[PDB]
Amino acid sequence: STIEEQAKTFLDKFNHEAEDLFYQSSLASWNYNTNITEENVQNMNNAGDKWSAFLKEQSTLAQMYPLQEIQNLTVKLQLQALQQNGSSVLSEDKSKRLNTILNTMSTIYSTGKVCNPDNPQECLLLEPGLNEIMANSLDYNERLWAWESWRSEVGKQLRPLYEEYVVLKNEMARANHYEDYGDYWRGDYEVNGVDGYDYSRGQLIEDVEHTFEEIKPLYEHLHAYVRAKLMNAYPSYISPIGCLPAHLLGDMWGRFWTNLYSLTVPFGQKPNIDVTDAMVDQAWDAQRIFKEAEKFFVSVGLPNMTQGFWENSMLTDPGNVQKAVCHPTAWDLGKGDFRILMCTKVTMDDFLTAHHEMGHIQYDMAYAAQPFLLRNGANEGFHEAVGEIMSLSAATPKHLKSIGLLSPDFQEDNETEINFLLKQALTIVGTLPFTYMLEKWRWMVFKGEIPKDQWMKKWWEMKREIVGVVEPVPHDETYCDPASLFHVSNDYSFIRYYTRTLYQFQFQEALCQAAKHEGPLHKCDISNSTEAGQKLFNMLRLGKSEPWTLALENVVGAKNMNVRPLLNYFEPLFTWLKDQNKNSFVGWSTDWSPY
Amino acid sequence: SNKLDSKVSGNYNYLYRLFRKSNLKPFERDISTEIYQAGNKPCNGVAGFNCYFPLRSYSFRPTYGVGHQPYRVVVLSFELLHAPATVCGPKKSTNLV
Ligand SMILES: *[C@@H]1O[C@H](CO)[C@@H](O)[C@H](O)[C@H]1NC(C)=O
Ligand SMILES: *[C@@H]1O[C@H](CO)[C@@H](O)[C@H](O)[C@H]1NC(C)=O
Ligand SMILES: *[C@@H]1O[C@H](CO)[C@@H](O)[C@H](O)[C@H]1NC(C)=O
Ligand SMILES: *[C@@H]1O[C@H](CO)[C@@H](O)[C@H](O)[C@H]1NC(C)=O
Ligand SMILES: *[C@@H]1O[C@H](CO)[C@@H](O)[C@H](O)[C@H]1NC(C)=O
Ligand SMILES: *[C@@H]1O[C@H](CO)[C@@H](O)[C@H](O)[C@H]1NC(C)=O
C-alpha cells in the first residue's frame, strides 16, 4: 500500500523485463562480435537502442520513488543505481554534444595512425606496428620519434576535445549533486546507510594515498634496479641521478613494464617456469585446456560449469571466412547463459588468460540468485581481482607439476623465482605509480584546482616525483598528451586497475591462510582446498547485494584498503633489490639531467 | 521440452502470471487479464505507472541453461469419493492350469 511495496512491485516488473531485453542485446552483441556482418551490426544497434531506451523509461519511472523512506539495503541499492540520469540531466543539445565528443574521440584514437614522413604511400597504424616499435626495438631515436610524433598529432587533435570533455563531464556530475566528475567515479566505492562499513566518496583519495605511501619504497628500489639495468642498454642517455626517459618504458605510457623483462633480466641463463612446449608435445588443445581449468576450479571448490557453455562458446578462431573478435572477453548473457569468446592459442598466456576469464564467468554464476540489476560485483575492482588470483595460482610451479605440465624433478631454486618475481613486479608494481598519478591528475583537473593552462607541466612535475620518469622535451598546451591513453579517450575509469591490484593480493593471503599453507606467498597453490573456495564463495555469492567494505571484511577481515599483502609477496624481491642497489642510487631526482 | 517448446527466435506462446492480488487456492485457475494494481492510483484500464499486465510471456529458446529450458509438467490428481472407483490398474493374466 505504501511507496515501498510499489517500488518492490515496480522492481519486480523491471527485473523480468530487463533480463530478456538484456539477453537479446547481449545475444546480438555476441553474434556481432563473433560474426562481423552488416546485419549483425544493425541487430546490436536496434537491440542496443531498445536497451538504452528501456533504461531511459525505467529511470524516469523510478525517480518518482523517494530514497529517504526505503528501509532495507537491497531495494535502495537497485533504485539508486537505476535512477542514475547519466547524460540526460542536461538538455538534449548538451547531452548530444558530449555524446558526439565521446564518439569522435573514440574514432580519432581508434583510427589514429602516425607514420614516417616523406613516404605517404603507406602508413603504420597504432595497433599492429606502433606496438612493436617500442616493445622490441632497441633504438633510442626510433622510440623517441614514435613517442613524440604520436602525441604531437593526437594531442593537437584532442586538445580542443579534452577542453570540452572535462567541462561537459563536470556539468553532468554537478547537475547530479556531485562535486565534480571525479566524485562521480569515486561514487562506486561509496557506502551509505550501513553502520561501521560506511564509506565516503571523497575518502578514496586519502585512503589510496595511505596505501601508496608504502608502494613507493618498494618502487624506489625497483626504479633504481631498472635504471641500473637500463645503464647497460643506454649508458649516457639516462643519468644515474635523474629520472628515466619517457620513451624507454617499453610501452606507450609506461603502464606495463613487462617489455623490459628481457632487458632487465636478473639471470638470463636460468630457465623460466614456462612449460608451453609440454602442451604441443602432449597435444593439449584449447578444449582440453579449459577442461584443465575446469578440473582446477572444482579442486578449489567452485562447481563445474554447465553443459550449455560447451555448445555456446567458441574457443578457436573460426577461420578466414568468419570474422570474430580475438579480444579476451567473458560474456554473461543472462538467463543462466554464460559464454566466453576465445581465440585461444597453445600458449602459456592463453592458459592463464583462460583461467583469468573463467574467473569472470565463475563469478557470474555466484550472483545469479541476486536480481539482474544487482547481478554485479560490489565494486569495480572485485570482478577482475577474483580472476587474477586464478591466474596467480595456476601459474605456480606446483600447479604445473600437479597436472603433469612441469616435470616433477624440476628444480625450483631461488634463481628461477626472482626473475619470475621481477616480471610480476614489472607488470604489477610498475603500473601502481602510473595508475594513481594520472587518476590523481584526473580527479584534480575535474576538481578544477589545476589551472586550465597548467595541466601538462603539473602532470610532468608529478611524473618527476611519483613515477620518476623524465619527459623527452617539455610540452605546451597545444598538444594534449594525457588524452592519448586508450582508457581516457573513451571515458573509462583508471583507478580500478589500482584497486584490483590490492584486492588480488588481499584475497590471496586470506585464501592462502584458509588453505593452511606453511610456505611463502609465491608458493601458494590454492588447489585441492575445498574449504578455501567455500570462504571465497562467501564474497562471490554476495555480489552487489552487500557493500564492498562488508564483502572485503568477510574474507580478509579488513573493510578498508590494505597494503600489507603486497609487501609480503615481494619481500624476497624487496630484500633482494636491496642487495643489488647498494651501488645504484635508490630513489630519483626531479632534475632533467638525463634528457 | 527444449526440442519441442523452444525456437531459435523464441517461443513466446507460453505465458505466466507475474502479478496477482492474492495467492491462488488449491486447484484454482486464474485466467483474468485485468491490469494489476501496483499503486494507489487507479489503473483505469491503462498499463501505465504502477499498473502492469499480470501475465508475462516466457521467451523460451534452445540456447538457455538447464534451469531455463522449458519443462512440460503433467500433474496427476487422484480422488476417492462415495462414487465407485472406475479408474483401475491393469491386471496380470497367468496361463490356465
Ligand atoms: C556468419 O554470418 C554470415 C553472414 O550473415 C552467415 O552466412 C554465417 O552463417 C554466419 N555464421 C554463423 C556461425 O552464424
Ligand atoms: C528488505 O526488503 C527487500 C524487498 O525485496 C527484501 O528483498 C529483503 O530481503 C528485505 N530485508 C529484510 C531483512 O527483511
Ligand atoms: C535526474 O534528473 C531529474 C530531472 O532532470 C531530476 O529531477 C533528478 O533529481 C535527477 N536525479 C538525481 C539523482 O539527481
Ligand atoms: C558437474 O558435476 C556434477 C556432479 O559431479 C555432475 O552430475 C555433472 O554431470 C557435471 N557436469 C559437467 C558438465 O561435467
Ligand atoms: C640462493 O640461495 C643460496 C643459498 O643461501 C645462495 O647462496 C644464493 O646466492 C641464492 N641465490 C639467489 C638468486 O637468491
Ligand atoms: C588435486 O586433485 C587432483 C584430482 O583429484 C589431482 O590430480 C592432483 O594431484 C591433486 N593435487 C595434489 C597437490 O595432489
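The residues of chain B that appear here are 438-534 by Swiss-Prot count, in order.
Heads up, the Cβ atoms here are built off N, Cα and C, so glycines get one too.
Here Swiss-Prot notes a natural variant, B:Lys444 to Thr, with the remark: In strain: Omicron/BQ.1.1. On its own chain, B:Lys444 (variant position) has B:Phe497, B:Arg498, B:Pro499 as residues at least 6 apart in sequence with a Cβ closer than 8 Å to its own Cβ.
Over all protein chains present, the Cβ of B:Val445 (variant position) has 8 other Cβ atoms lying within 10 Å. A coil conformation is recorded for B:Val445 (variant position) in the three-state DSSP classification, outside any helix or strand. Record note (Swiss-Prot) on the natural variant B:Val445 to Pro: In strain: Omicron/XBB.1.5, Omicron/EG.5.1.
What Swiss-Prot says about the natural variant B:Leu452 to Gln is this: In strain: Omicron/BA.2.12.1. Here the Cβ of B:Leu452 (variant position) has 12 other Cβ atoms within 10 Å, regardless of which shown protein chain they belong to.
In this structure, B:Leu452 (variant position) is part of a beta strand by DSSP. For the naturally occurring variant B:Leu452 to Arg, Swiss-Prot gives the following note: In strain: Delta/B.1.617.2, Epsilon/B.1.427/B.1.429, Kappa/B.1.617.1, Lambda/C.37, 19B/501Y, Omicron/BA.4, Omicron/BA.5, Omicron/BQ.1.1; Contributes to cellular immunity evasion and increases infectivity.
Quoting Swiss-Prot on the mutagenesis of B:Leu452 to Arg: Increased resistance to neutralizing antibodies. Decreases HLA binding to NF9 epitope. Increased binding affinity to human ACE2.
Taking Cβ-Cβ distances under 8 Å and a sequence gap of 6 or more within the same chain, the neighbours of B:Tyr453 (mutagenesis position) are B:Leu492, B:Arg493, B:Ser494, B:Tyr495. In Swiss-Prot, a mutagenesis experiment is listed as B:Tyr453 to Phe, annotated with the note Decreased HLA binding to NF9 epitope. Increased binding affinity to human ACE2.
Swiss-Prot gives this note for the natural variant B:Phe456 to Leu: In strain: Omicron/EG.5.1. Counted within 10 Å of its Cβ, the other Cβ atoms near B:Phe456 (variant position) come to 16, all protein chains included.
The note that Swiss-Prot attaches to the natural variant B:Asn460 to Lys is: In strain: Omicron/BA.2.75, Omicron/BQ.1.1, Omicron/XBB.1.5, Omicron/EG.5.1. Neighbour density for B:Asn460 (variant position): within 10 A of its CB lie 6 other CB atoms from the protein chains shown. In the three-state DSSP assignment, the secondary structure recorded for B:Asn460 (variant position) is coil.
The secondary structure of B:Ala475 (mutagenesis position), as reduced to three states from DSSP, is coil rather than helix or strand. Other C-beta atoms found within 10 angstroms of the C-beta of B:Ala475 (mutagenesis position) number 20, with every protein chain shown included. The annotation that Swiss-Prot gives for the mutagenesis experiment B:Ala475 to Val reads: Increased resistance to neutralizing antibodies.
Secondary structure from DSSP puts B:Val483 (mutagenesis position) in coil. Under its mutagenesis annotations, Swiss-Prot gives B:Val483 to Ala the following note: Increased resistance to neutralizing antibodies.
Here Swiss-Prot notes a natural variant, B:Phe486 to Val, with the remark: In strain: Omicron/BA.4, Omicron/BA.5, Omicron/BQ.1.1. There are 15 other CB atoms within 10 A of the CB of B:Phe486 (variant position), with all protein chains counted.
What Swiss-Prot notes for the natural variant B:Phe486 to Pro is this: In strain: Omicron/XBB.1.5, Omicron/EG.5.1.
The mutagenesis experiment B:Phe490 to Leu is recorded by Swiss-Prot, whose note states: Increased resistance to neutralizing antibodies and human covalescent sera neutralization. For B:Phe490 (mutagenesis position), the Cβ neighbour count at a 10 Å cut-off comes to 16, with all displayed protein chains included.
Experimental mutagenesis at this site is recorded by Swiss-Prot as B:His519 to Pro, annotated: Increased resistance to human covalescent sera neutralization. DSSP gives B:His519 (mutagenesis position) a coil state; it is part of no helix or strand. In sequence order, no residues are near B:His519 (mutagenesis position), counting only same-chain partners six or more apart with C-beta under 8 A.
A distance of 9 Å separates the Cα atom of B:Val483 (mutagenesis position) from that of B:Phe490 (mutagenesis position). When the C-beta distance to chain A is held to under 8 angstroms, the recorded positions B:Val445, B:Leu452, B:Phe456, B:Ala475, B:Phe486, B:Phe490 reduce to B:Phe456, B:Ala475, B:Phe486, listed in sequence order.
For B:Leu452 (variant position) paired with B:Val445 (variant position), the C-alpha to C-alpha distance reads 18 Å. Neighbours of B:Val483 (mutagenesis position), defined as other CB atoms within 10 A of its CB across all chains, total 9.
Among the variant positions B:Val445, B:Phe456, B:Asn460, the ones whose Cα sits within 10 Å of the Cα of B:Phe490 (mutagenesis position) are B:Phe456. B:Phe456 (variant position) sits 28 Å from B:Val445 (variant position), taking the C-alpha atoms as the reference points.
Of all the variant positions in the record (B:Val445, B:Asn460, B:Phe486), the one with the smallest CA separation from B:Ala475 (mutagenesis position) is B:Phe486.
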